[PDB]
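Here the structure comes first, spelled out in structure tokens, and everything after it is commentary.
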Amino acid sequence: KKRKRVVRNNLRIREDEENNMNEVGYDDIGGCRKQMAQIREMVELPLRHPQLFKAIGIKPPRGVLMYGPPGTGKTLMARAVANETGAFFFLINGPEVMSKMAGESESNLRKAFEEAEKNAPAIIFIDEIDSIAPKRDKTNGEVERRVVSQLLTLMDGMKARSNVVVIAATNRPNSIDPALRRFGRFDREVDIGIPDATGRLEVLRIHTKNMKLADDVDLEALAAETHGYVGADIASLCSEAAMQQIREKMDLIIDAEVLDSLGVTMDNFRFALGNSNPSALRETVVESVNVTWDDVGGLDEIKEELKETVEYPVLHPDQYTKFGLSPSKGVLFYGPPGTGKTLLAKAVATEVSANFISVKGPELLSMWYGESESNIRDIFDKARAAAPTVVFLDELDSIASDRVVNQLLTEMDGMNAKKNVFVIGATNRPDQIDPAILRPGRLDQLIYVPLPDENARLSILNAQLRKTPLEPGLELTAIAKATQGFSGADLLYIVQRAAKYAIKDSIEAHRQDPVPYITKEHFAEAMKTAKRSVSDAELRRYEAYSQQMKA
Amino acid sequence: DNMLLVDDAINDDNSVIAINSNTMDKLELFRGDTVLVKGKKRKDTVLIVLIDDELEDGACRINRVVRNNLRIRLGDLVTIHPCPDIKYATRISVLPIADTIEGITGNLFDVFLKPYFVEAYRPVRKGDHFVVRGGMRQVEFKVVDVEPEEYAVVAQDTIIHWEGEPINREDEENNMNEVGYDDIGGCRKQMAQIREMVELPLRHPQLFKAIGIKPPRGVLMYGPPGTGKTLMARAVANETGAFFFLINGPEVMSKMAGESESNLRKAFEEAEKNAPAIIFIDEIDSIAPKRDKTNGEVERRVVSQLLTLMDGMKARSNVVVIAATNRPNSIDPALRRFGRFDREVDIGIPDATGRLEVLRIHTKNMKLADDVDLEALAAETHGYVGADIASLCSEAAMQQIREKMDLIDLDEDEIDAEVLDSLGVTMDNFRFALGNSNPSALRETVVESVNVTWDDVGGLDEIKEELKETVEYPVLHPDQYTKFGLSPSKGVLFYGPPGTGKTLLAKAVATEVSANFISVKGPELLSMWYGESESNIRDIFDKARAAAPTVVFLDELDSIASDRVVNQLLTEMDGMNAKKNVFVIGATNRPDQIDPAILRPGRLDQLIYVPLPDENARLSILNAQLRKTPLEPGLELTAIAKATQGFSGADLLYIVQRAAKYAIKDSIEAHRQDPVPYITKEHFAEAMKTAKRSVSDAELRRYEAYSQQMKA
Ligand SMILES: Nc1ncnc2c1ncn2[C@@H]1O[C@H](COP(=O)(O)OP(=O)(O)OP(=O)(O)O)[C@@H](O)[C@H]1O
Ligand SMILES: Nc1ncnc2c1ncn2[C@@H]1O[C@H](COP(=O)(O)OP(=O)(O)OP(=O)(O)O)[C@@H](O)[C@H]1O
Ligand SMILES: Nc1ncnc2c1ncn2[C@@H]1O[C@H](COP(=O)(O)OP(=O)(O)O)[C@@H](O)[C@H]1O
Ligand SMILES: Nc1ncnc2c1ncn2[C@@H]1O[C@H](COP(=O)(O)OP(=O)(O)O)[C@@H](O)[C@H]1O
């Protein structure tokens, strides 16, 4: 393996060894099984077995291009695949080549390409290819027009029939000159999103393989609580926890006995999480959700309609092809705020096992005003790249000009119907929605979301209270019955208020477990201190609009 | 207990230390061998030990000169070790000090060679100062160099060299190459954090290897300009004792292209050679500014070279990089990612104790007059960073010079020393200098500590308890919330009549949890909206995160209800993680223009009405103001409180101020024509006759209706 206890170490199955951080195989990467498989398919076969392509008679693809949030291990993934396949790895940095003189950058590039070619089982991993080749309409300088031209000439002049694979990494997909996306160049696109719970647990296990972890570790709990953390953030969290442990042990301070007492505890991880701050949520990213249909309460007919709309076309594409009906993709939820529309969207995305994409109203406004990292083009491009995907547009009424609406219409119409990309819009103000978006071939289907009934309210209360202690024998049927006209947000507020009262009483009792659960009287006080958040006028308006649509 | 207590010595011998036999017994030292005494700031010396039965056990006898050389004072603890590697000196180079040879010429080296080194075998070390008597003078020389290393003893056959020129004495003191922790004050927390982030990687690298982790390398301290960042960096570097290397942003950026890369590469390589080492930078923003505004290629290549050097740093090497920047967000964001500058430290304006400590440090050499009340200056000086305090001291000294100048004649080239002896800075000089100061830190959002308690709050007990339950518990008792799973709320918004004590409530809340208050007025938000202001709300929240726990205060939040700033605030507040100890308190007199999105869950959801003070509240407020102005004995404030229905705190304070003004005017008239240094009944009578209300009843009814609507 890798072209290689003492024998096992020799065959890999004083600083010069550890500092030489190589041989990082597939073991040291987690949460990217799909992308790992894609990269392996596009790399190993062209290099290990070029004979197969000759047998089938077709040129193997070469141009690969990865993009995702910064610090997600793109460089680490490329290094790992290069080491696993056993080929020579050449690394290039965009700013570095841009750093050198006007003519020096072109030299560097051509010399690197030729050196790879002469020694060319290898991967020429560019990095931050956007910097060297930014958008043409933005920068049109002499050096900008020269270095990009040289790179394009080198790419077009690829000798072919060789074992050279070029990989480029850019944080944003549509942040490069489009000239690189044509045939014979970077075409095989790969998207890396924030890892899910399993990926985060894998990363935690990978990193915490040398640290003297204490006896009490519940890494599953850490994975569950940590959301929106990229691998770099997890590494930083582990480092912060170790630093906190060192600080805690420092009060008593070296004798080896104390060194023997070093141990990272759950308190350290909690403190590190407190000190950590993810930098990935601020950008639109693709992830996987696991919301079950049984998770929500009621809305059985809505579930049936959404199933008919999404599941059958994707579960049984052959039936639709034979019947000739193209899959529907325009779904728009409307109804009172806080009715769990996002939860329904997440359930729908989980049904087809697609990657859910979320774009909120503040993001829409930021794009509208021009101050925003990403534009709708990038959102839809990523949606296509990570197909299948379900895009969610929250508060379409918040774009109340029409530039963003026009861009959205163009993007929605341009994408091919066959591609499994669905768009789900949510808005509590259907009147304000531009009529142009309701046209056929667009967000045409309308789904009203009625308020939960007593059964739905009881189910919501039961689900929300599963993870918190409750007084044995408590009957929530009365609570649900006495909560007519409410919504999910109101029930959540009631639960939070009851928990707050319980916390206050517990703290006072401890100062003076006396009460490790919430009593019926606490819920009674919470409900008496809270009331409905939606007036009858709004419900009447919703009903009138529903009648108008029906008629 | 090998440490021994520093003791004053009557004898003037510069190489003899007299100790009791029990002192040797503790360390089992043998008579006839020198000992190494090490003090502080990497200062050490070698002394010949003698036995003095008179001295009690543990009592030493070292002249004042050796202690001065070691930079130590009486009563300190110094570590004493034997000298197993005693060696003699073969070639010692020593040069004189010109100011020490004033009044007598000639070469005293030959005079001192034989009598002073007649088989004496005095131990010698680099940098020592030794005093020898020649003629009528006692001249002190310095040990320029000694061979073989490291310290050795002055043997008779040792060759002494004197080919050179004298050097100044104060030049070494002003070199700034020796500054310990004693030369800093008011930054205990930040200094402790820097020590924890620096000492452990260098002093004890084995800890990280034992626990299996890569120690951090990137420490970035940012704060208002002229706050002492460079001084703190130099102090920590010298205290650690490791090799040091500095890079100035202005210097590197001032050289033509290409030379900068060579300088950076040479600096990094040389520092790596002398591991352990510390690399420091200044105005890193200057060399790596915000790429969004500067598109020049030179800065791009410089920043790329710096990034390459940082990333290529070898895994195991005792090198720590420190950077300084006034604006935390000004630097190119690429430097903030993992594996680079990540350990962020924020330095705020010092509080009263910090200002007192700084003033004490600076006023360590001036001829302070007998009447100085540095406590009063510390209390009065608010918003002064250390540099402003140094400028204040300089200006006060200059004013004293102005006052004393008339006696002397500046035309002559010589000034009599008797007048010089009379120089002395009086409290009036400091008062004038403070009058002619120009603080600037307070003009921009800077984290500062507050010391306001519930006592200053005149009533609103129920609001006090509600706010306590909302804030204090999640800050001091997160365990209960974790057990129940309820997340802590952060968004609290006060609404009510102006001047009802909202800022004071926010300050009290911030003080209770012992957090760093941050203030952001509405005009600042407007200027940020127009872009004229330097700092952006992103910077405010980044500073709040770095200085956590903190309480941010947004006054006149309705002034932006503009939409870009509101959207940015919503985005940043959403990005904030709940578990972090960051809280936001909004204030506004018009709780109707605020966008509904501000009131959404996970945002400024908690609403608190602030009512006008009650009669008991009015009495408490009046008592609170009347603490430094003397009052007529027997004066009754109940009549004023009861006749001041509907008044606000600001109105009561204004009434007190105008009454004090009337009393002062009466005193001025009486003196011109201070038997009455206090206020009497007539002044309060006039003030109440001139009383009014800041809020009309219609506005009160509107607020009441709005509060009832919110409650329903
Ligand atoms: N499976 C993983 N996914 C993400 N990060 C990982 C993973 N395994 C380890 N890491 C850690 O996360 C970081 C990923 O590598 P690195 O810091 O080079 O990020 P990157 O996104 O590839 O970098 P860049 O985009 O600048 O080339 C490293 O700290 C690596 O140790
Ligand atoms: N404890 C202290 N805290 C702050 N300033 C101090 C302190 N002691 C002395 N000073 C004064 O502060 C100044 C030293 O800090 P300096 O001017 O280098 O700060 P800076 O603005 O961070 O520097 P830089 O030019 O490196 O950005 C001198 O005026 C010194 O007299
Ligand atoms: N079956 C359900 N119906 C309505 N709301 C639910 C249901 N299940 C959970 N919820 C709650 O609904 C909330 C979603 O709130 P919100 O985003 O305001 O709704 P929307 O996105 O539809 O406007 C979640 O916090 C969740 O706890
Ligand atoms: N409980 C209180 N209510 C109102 N004012 C008070 C109270 N305690 C003290 N004050 C005084 O009232 C004034 C309030 O000023 P400020 O905090 O700016 O008010 P606001 O935030 O309402 O504008 C200050 O002089 C303050 O010392």
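Residues displayed in chain A correspond, in order, to Swiss-Prot positions 72-75, 96-104, 201-440, 447-593, 607-718, 748-786.
Here the Cβ of each residue, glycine as well, is placed from N, Cα and C on the backbone.
What Swiss-Prot annotates here:
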type	residues	note
BINDING	A:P257, A:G258, A:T259, A:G260, A:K261, A:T262, A:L263, A:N358, A:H394	ATP 1 binding site
MUTAGEN	A:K261 to T	Probable loss of ATP binding. Complete loss of catalytic activity
MUTAGEN	A:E315 to D	Severe loss of catalytic activity without affecting cooperativity between the 2 ATP-binding regions. Slight reduction in growth rate
MUTAGEN	A:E315 to A	Moderate reduction in growth rate
MUTAGEN	A:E315 to Q	Severe loss of catalytic activity and cooperativity between the 2 ATP-binding regions. Lethal. Restores cell growth; when associated with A-358; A-369; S-471; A-471 or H-475
MUTAGEN	A:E315 to N	Severe reduction in growth rate
MUTAGEN	A:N358 to A	Slight reduction in growth rate. Restores cell growth; when associated with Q-315
MUTAGEN	A:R369 to A	No effect on growth rate. Restores cell growth; when associated with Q-315
MUTAGEN	A:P471 to A or S	Restores cell growth; when associated with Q-315
MUTAGEN	A:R475 to H	Restores cell growth; when associated with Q-315
BINDING	A:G531, A:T532, A:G533, A:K534, A:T535, A:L536	ATP 2 binding site
MUTAGEN	A:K534 to A or T	Severe loss of catalytic activity. Lethal
MUTAGEN	A:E588 to D	Moderate reduction in growth rate
Quiz prompt | Site with most surrounding Cβ atoms, counting all protein chains shown within 10 Å, from the mutagenesis positions A:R369, A:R475, A:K534 | solution = A:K534
Self-check item: Nearest recorded site to A:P471 (mutagenesis position) by CA-CA distance, among recorded positions A:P257, A:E315, A:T532, A:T535, A:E588
Solution: A:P257
Practice problem: Scan A:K261, A:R369, A:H394, A:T535 for recorded positions whose C-beta lands under 6 Å from an atom of ligand 3 and note them, or write none. | Solution: A:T535
Quiz item: Among the recorded positions A:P257, A:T259, A:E315, A:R475, A:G531, A:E588, which sit with their Cβ under 8 Å from a Cβ of chain B?
Solution: A:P257, A:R475
Exercise. State the Cα to Cα distance, in Å, between A:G533 (ATP 2 binding site) and A:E588 (mutagenesis position), rounded to an integer.
Key: 14
Quiz item: Tell me which residues of the chain lie with their Cβ under 8 angstroms from that of A:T532 (ATP 2 binding site), as long as they are six or more apart in sequence?
Solution: A:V655, A:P656, A:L657, A:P658, A:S693, A:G694
Quiz item: Using the Cβ centroid of A:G531, A:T532, A:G533, A:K534, A:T535, A:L536 as the reference point for the ATP 2 site, which residues of the same chain not in that list have Cβ within 8 Å?
Solution: A:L537, A:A632, A:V655, A:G694
Quiz item: Going by C-alpha positions, which of the recorded positions (A:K261, A:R369, A:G531, A:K534, A:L536) is nearest A:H394 (ATP 1 binding site)?
Solution: A:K261
Quiz item: When the Cα-Cα distance from A:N358 (mutagenesis position) is computed for each of the binding-site residues A:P257, A:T259, A:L263, A:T535, A:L536, which gives the smallest value?
Solution: A:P257
Quiz item: What three-state secondary structure does DSSP assign to A:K534 (mutagenesis position)?
Solution: helix
Quiz prompt | Cβ-Cβ neighbours of A:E588 (mutagenesis position) (radius 10 Å) | solution = 20
Quiz item: How would DSSP class A:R369 (mutagenesis position) in three states?
Solution: coil
Quiz item: Hey, what's the Cβ neighbour count for A:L536 (ATP 2 binding site) at 10 Å?
Solution: 14
Practice problem: May I ask which of the recorded positions A:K261, A:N358, A:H394, A:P471, A:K534 have a CB within less than 6 Å of any atom of ligand 1, listed in sequence order? | Solution: A:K261
Exercise. For A:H394 (ATP 1 binding site), just count the other CB atoms lying within 10 A of its CB, please.
Key: 18
Quiz item: Since the record lists A:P471, A:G533 as recorded positions, which of them has the fewest other Cβ atoms within 10 Å of its Cβ?
Solution: A:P471
Exercise. Inside 10 Å of the Cβ of A:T259 (ATP 1 binding site), count up the other Cβ atoms and send me the figure.
Key: 26
Quiz prompt | Cα-nearest neighbour of A:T535 (ATP 2 binding site) within the listed recorded positions, A:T259, A:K261, A:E315, A:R369, A:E588 | solution = A:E588
Self-check item: Whole-number Å value for how far A:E315 (mutagenesis position) lies from A:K261 (mutagenesis position) (Cα to Cα)
Solution: 11
Quiz item: Which one, from the mutagenesis positions A:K261, A:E315, A:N358, has the smallest tally of other C-beta atoms lying within 10 Å of its C-beta?
Solution: A:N358
Quiz item: By a simple count, how many Cβ atoms lie within 10 Å of the Cβ of A:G531 (ATP 2 binding site), its own Cβ left out?
Solution: 20
